[PDB]
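Taking it in order: structure first as structure tokens, then the write-up.
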Amino acid sequence: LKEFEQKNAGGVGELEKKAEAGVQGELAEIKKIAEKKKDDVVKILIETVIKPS
Amino acid sequence: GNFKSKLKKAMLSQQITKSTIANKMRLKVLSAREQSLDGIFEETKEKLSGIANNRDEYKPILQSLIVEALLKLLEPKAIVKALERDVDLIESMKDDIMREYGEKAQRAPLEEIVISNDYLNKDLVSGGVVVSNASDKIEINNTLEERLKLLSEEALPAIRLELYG
Amino acid sequence: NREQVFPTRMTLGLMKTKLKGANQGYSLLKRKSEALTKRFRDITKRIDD
Amino acid sequence: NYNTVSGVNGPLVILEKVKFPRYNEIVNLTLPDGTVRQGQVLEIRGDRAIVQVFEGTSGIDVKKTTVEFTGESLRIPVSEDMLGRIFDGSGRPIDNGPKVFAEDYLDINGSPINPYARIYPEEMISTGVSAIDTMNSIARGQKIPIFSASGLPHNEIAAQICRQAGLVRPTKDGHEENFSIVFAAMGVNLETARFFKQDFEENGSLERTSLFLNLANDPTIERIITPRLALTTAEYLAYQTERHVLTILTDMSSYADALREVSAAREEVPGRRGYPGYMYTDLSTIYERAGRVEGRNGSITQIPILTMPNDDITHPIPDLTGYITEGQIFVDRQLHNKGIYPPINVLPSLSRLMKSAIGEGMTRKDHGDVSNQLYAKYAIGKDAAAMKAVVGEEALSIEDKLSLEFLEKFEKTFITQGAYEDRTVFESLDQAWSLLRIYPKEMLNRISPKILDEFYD
Amino acid sequence: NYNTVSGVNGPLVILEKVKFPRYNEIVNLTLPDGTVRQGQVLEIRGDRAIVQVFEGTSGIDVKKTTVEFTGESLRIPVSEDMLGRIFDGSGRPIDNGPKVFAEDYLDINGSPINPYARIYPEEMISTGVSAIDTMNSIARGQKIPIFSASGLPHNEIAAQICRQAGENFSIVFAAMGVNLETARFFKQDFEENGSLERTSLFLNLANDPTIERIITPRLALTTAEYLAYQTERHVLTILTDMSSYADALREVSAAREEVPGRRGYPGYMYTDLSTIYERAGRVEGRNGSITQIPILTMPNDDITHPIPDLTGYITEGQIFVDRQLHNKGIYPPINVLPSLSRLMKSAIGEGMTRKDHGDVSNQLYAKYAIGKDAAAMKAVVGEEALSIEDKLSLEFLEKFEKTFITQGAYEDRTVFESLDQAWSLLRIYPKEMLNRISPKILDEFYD
Amino acid sequence: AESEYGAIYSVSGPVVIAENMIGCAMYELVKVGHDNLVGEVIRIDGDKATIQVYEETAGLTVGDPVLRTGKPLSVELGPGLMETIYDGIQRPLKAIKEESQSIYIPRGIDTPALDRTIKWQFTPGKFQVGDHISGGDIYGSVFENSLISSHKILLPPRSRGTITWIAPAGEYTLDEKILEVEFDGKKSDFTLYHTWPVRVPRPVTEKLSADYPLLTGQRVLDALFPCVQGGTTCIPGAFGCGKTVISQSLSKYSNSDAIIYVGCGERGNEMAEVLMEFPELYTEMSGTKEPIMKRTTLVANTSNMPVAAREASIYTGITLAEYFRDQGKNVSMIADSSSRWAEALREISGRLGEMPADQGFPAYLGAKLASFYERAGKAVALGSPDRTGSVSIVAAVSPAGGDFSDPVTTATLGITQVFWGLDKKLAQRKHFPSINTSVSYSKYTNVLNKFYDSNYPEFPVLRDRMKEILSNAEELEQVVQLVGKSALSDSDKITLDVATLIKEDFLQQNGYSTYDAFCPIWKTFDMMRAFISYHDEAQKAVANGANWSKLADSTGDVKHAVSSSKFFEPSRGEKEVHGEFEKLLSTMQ
Amino acid sequence: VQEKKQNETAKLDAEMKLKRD
């Protein structure tokens, strides 16, 4: 039971570790893809907001 | 028996906490992509608020926008709400605006352009003039923030198709 | 037949339930009559014997 | 912004000064206290226009209120990435998840299927319960109603069903794209919704499915309109995204009372027992969202759930879904109150697509015959239960005692499945042949010779 | 006041260009036939007014009728000199006497009882019948509803109850469209008792307008309220033929073209019924007790009608009269199944009646229920009375029906006599046959 | 949108339409006429509006004026609210009776919701002046009664900024301002009394699943349908079912900290007898004694009083309880008659001209009753304190004759989280309190079992077994009635005697009896375990080849002992009874 | 009753039209 408690605690540490580990790549790729076309998005939004409807 | 049952319980708590962390991480990733998109939209609002600070290029644009608002209004008398600093700017283009209103729609000529006594907040409007009817039953905000917010609805598909493929 | 002038809707449920239940009771009494008939028949042949 | 509101009576209000208004148009009502309450237009005229505020007109001064006209009807933000995010009755966030970037926007009303383009049920669908996917088999493109009762954990059954729905096609040797599940809640209790989210997030199916929950404290419009929106959600993953989908509706009775308040919103004299006469068409635009499409790989299947009023099958709900839907899954109050597992009465349990969801290549060759044999064993077992309750156990005959053991077993074992437990179809056929093995080879007249020679071992 | 009217729909009248109109006010109108009558304003809207006639709008010309409005609500002349005399449906003396001197003048609508000033009566008043004071305990200050059928002798039973009942207890009666024969029989009984001098009522008969009788009940109610709040004596209020009152109120609501419910009753009737039950209750500091005991006839001998349903749901407990036992030939037909009293709680036990009271009551209910099921079994099955339990249950039920149920109308028995008679009647069943009886109750009467 | 005087253009019954009221808001409170009668404005049409008075319209006339407000109807919440009997507007009944100095309730009578004439000891020890605090945060506490430390006074909702003045501690009243809040809206004074709308219950932080069970005190009620603290349970029934003594005994055995009850369309004699029995039942708990009226609150809406004052009063009760849940305390709200609120609502929606359903009920009334039962729950209140809380909603419909066709029950079925049925068969047969065998069920039974996982089985998992025994005994008796005592087996005889025993030794509870007044959870579990033991042992003995008759004539003491196993003086003598029973079971052989 | 409400509403509409005229 105590060993199961140790495996559950180490399981918690490994849980936070693995959870934080997979949170790296996607956020970086998305941040890059967004920081690429960010300016063009700003310009397109500016072109759309002032449009003479 | 007791050990197998306890092992089942512990494996259950670990697997459930694991799935909870999986959903929380996926939601966190979607929240990151959403925060990035909201960042691009914030930069868009900043670039628009900064681009609206140029009156020289926005002159014909403000005239065309007020003329368009008048074309969508079709009311005999119009009421224009603008910033305290842009009151003179809107008043100076009033002749070309009324002429353009009469020329664009001859079925609905523009009699007069009234300047509201209520000045716009410097934060709310980065420039322009808002045309509305006399009864104020219908109102159109030509502000950059509202216009970009309205454009973003149909812009979402094109931007999402462009960035993520 | 039998008709009651004043009815609610709960009374309809009580009558319907009593009807189905008396039907099942009828089936039970019928099968019981079949078995009792067979038994009395065997007891009859045994009585002549 | 429009302060042009003429008057406010109840949840619906009328407002003058309207030009070129549409039907079912959205409007945003800013109250005198500054509160923002969303609303939808109920009707439109040449003079004024009638809308309905979901938050109600209570505490809203007609003098100081403002109304911003959206100018559009009910719409949905369809996406292939929409799956995994939680929403509310208005389509807004609930579990504080993220905002889905929409691939395409569509109308919530949708469109009916063309007559020549409709495709019948072919592939089998595994329900996962021992009493569900086995007795009455279910397939994609079939309408299977689920009749629950008062005090019946239809929520837990729905959760077990959602847990077993993901594994519905593991044996298919479509694997890359996970089957989409759609949960729509209308008028649900707080405990049930909380348990729903807890179990959904715990099973891990919360990520691969979609959930829209409208509780009882929430307005009726949310719970009623939740269904059409979820329907559009299932529609987007079929005709466009082309993926296998499964639809599930919970507490259709609350959606019926909500539809009753919504129908009374037109101030029309209600029909029999306080229900709209157009309810046939109201359900006809609902259950018609299920089927297989010709030329499209993605199919959408729906299995709704409804509580029969006052434990009565004469109920307008049951009578409406009866002739419409194909087959019905009821609930026995006796089996639920006896402290046993899932209480689906074997007599009442039926499915019309059961012909296409079983057999070799579909489910199993031991499926239909043994299903009928087990059902006959339970039925004759009940008849023997009544007969033994009459003359006693000393009068028990061959088939009578055989049916007694078969009934006791089928009731305490076959009927018993589990709370979160999902057993494979193979486990069902094996447990069936093994439990029916208690009787001899000639004790079952419901079995075929070829089957008996190629199965029993 | 306005002598000019707009239109007339039935008994309801509507005038235009009227000023200073009062809703629910007393109005005196003089018609074209020279006849003067009293009426009550139903509503007032804008420059127009709507008033109703209590005596009927028949035989009146729109031009020749003049309506004098007091501008204030209805105020009745409550007096202490009304004892032994009689008044009509409009309040006028029908006793061929003159107009008595009024002690005070107030509303006939009565007054709302304060939340903290109310008092819960535990008082025990002997009913006199073996099947009444025992089964449903008769208590002064409580409210017991009475539902009867057509052709049922409810008037005879009520009269025998008021007669074998009687500081004495004053009785105030309220008639709404009461029958001529009913009034004749009630007069015969009240005169036969000799308590008629100590009683008073407002009489609106069937030959007379029943629409003005709705105020008559309210008048008698204000009389009971004034009797309780001033005279400080035991008071019992009674509304006779309340079914006609409900039909009339339904007629008034139907003439209003408002939202009708079941049996044509009004939508706000939820409060209206309360006004019939608000004629009861005591106050803090008052030695007197006012208890309303209305009686009405359920339509088509069905308690499923809105009338008996509301009367049963509002008031606590109801006294039922079975048509079968009345057609049997036995005395008073109280059905132990449907009949109940919520005042039988505090009125039982030691210090009130006896320690064997509640136990014998519950045991009586169990014996009646078992006997009823035994009757259903005796009907469905053979005459062998379904084994043992059902035989003793049916025998005891029939015995209790031929003895305990019928105590007689002209006979006045105490609670002790009924308890002893029940003690002799429960000897047929075993001591262990009573599941409602405790250890002390089983050892109570071994005599 | 204020400063406007209205005028009544129409008067019909209690409802009245008035114009020039445009300076008000829809669904707002208003004082009408020169007598300042209380009324509630609802509908609005054009320049005119439709209002419904909450008082008697008798005596009124045309030409009466109207006063606008700009805010809805509400009630006051704060210190001194406990041990008070008020009217439907949360206005004190005794104070109005003393003020009027009469036996009749004056109309338009104004008295404060809280007593400004009552002295109280106000404290400041909770947050320093100049320190940051928010709505829901406790600003101190005061002693309202001799028993409870009740009602720590908390800063009202939607309040944030810098704390300015602290006019505490000391001795003051509830009508005095003890604090001042300096925010972006400059200075805002703060008193011990916080005004809040009755229709909207008090808001918390977040809702959570309740793991804390609530004791019914009765056997079958706490057994059949399991229920926890802050749940929604229905205990429907008519008058004369012994619901009064049951409600009293349940309120006495209630595990809730606070209680707020609002009678709607109920009798006054019941309220008087309740307030009388409250002091008669002195709580001799730990320290000295104290009346039951101290920890219980009474709100009186009479049936003879305004119908519009019934249901709304109930919603006020739910708001009160919601406030006690905002104060971080476990509470339960009990109602007298729900059907009175439904019939009054029938008068409302019925007179409103909206197309209604059967039984006079409204079509949207479902969402209304839903909001009525969904307003409560188990959650931690607002504020830094993070005080957990539980708010229970106890509702009883009054179906006529015991029919399941009740529209009240029909609408209440698709909402309530717990439903305890009362069988008309068991009630009219002069049997102890009625419970339907198959109908009674609880959806919270799984969560309650999860909470019973710590308290272990007997009879958490034995409830499914007892359900099996009772349901099978029902299926057996259904045939037995159509069969008789002639043809039956041994297991059948054991099952019938088991049904009779389960009836006599378990479900039966007498509230009038001193010994049977209530039973403990462990005591009922002991009787149920005793029954399960005698039954399982009888079933085992039947498989050993023993007959029914000899076994029945063998032990006559075991039945009388298994039947008396319901406390009767809990919980100390539990293990001993378990020992005597187990010893008898082992001595049976 | 619903027909009565509809007719009364139609009378309201007629009154509104009359006011407009």
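Residue numbering for chain F follows Swiss-Prot; the residues present correspond to positions 21-283, 738-1063, in that order.
Recorded method for this deposit: X-ray crystallography, 6.2 Å.
For all residues, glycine too, the Cβ spot is worked out from N, Cα and C.
DSSP assigns F:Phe259 (ATP binding site) to coil, not to a helix or a strand. Residues or ranges marked as ATP binding site in Swiss-Prot (evidence: similarity to another entry): F:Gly257, F:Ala258, F:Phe259, F:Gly260, F:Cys261, F:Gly262, F:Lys263, F:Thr264.
Under mutagenesis, Swiss-Prot gives F:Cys738 to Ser with this note: Reduces splicing reaction speed. Inhibits splicing; when associated with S-284; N-362 and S-737 in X10SSS VDE. When other Cβ atoms within 10 Å of the Cβ of F:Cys738 (mutagenesis position) are tallied across all protein chains shown, the result is 31.
Shown in sequence order, F:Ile255, F:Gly257, F:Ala870 are the residues of the chain, 6+ apart in sequence, with a C-beta less than 8 angstroms from the C-beta of F:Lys263 (ATP binding site). Less than 8 angstroms from a Cβ of chain E: among the recorded positions F:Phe259, F:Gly260, F:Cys261, F:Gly262, F:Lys263, F:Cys738, that describes F:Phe259, F:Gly260. In this structure, the CA atom of F:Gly262 (ATP binding site) is 19 Å away from the CA atom of F:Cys738 (mutagenesis position). A C-beta separation below 8 Å, combined with a sequence spacing of at least six in one chain, links F:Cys261 (ATP binding site) to F:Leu896, F:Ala901, F:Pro907, F:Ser908. Rounded to the nearest whole angstrom, the C-alpha distance between F:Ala258 (ATP binding site) and F:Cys738 (mutagenesis position) is 15. Taking the Cβ of F:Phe259 (ATP binding site) as reference, residues of its chain lying under 8 Å away and at least six apart in sequence are, in sequence order, F:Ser872. F:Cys738 (mutagenesis position) and F:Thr264 (ATP binding site) are 15 Å apart (CA-CA, integer value). It is 18 Å from the Cα atom of F:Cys738 (mutagenesis position) to that of F:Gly260 (ATP binding site). Within 10 Å of the C-beta atom of F:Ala258 (ATP binding site) sit 21 other C-beta atoms, taking all shown protein chains into account.
With every protein chain in view, the residue among the binding-site residues F:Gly257, F:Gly260, F:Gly262 whose Cβ has the most Cβ partners within 10 Å turns out to be F:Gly257.
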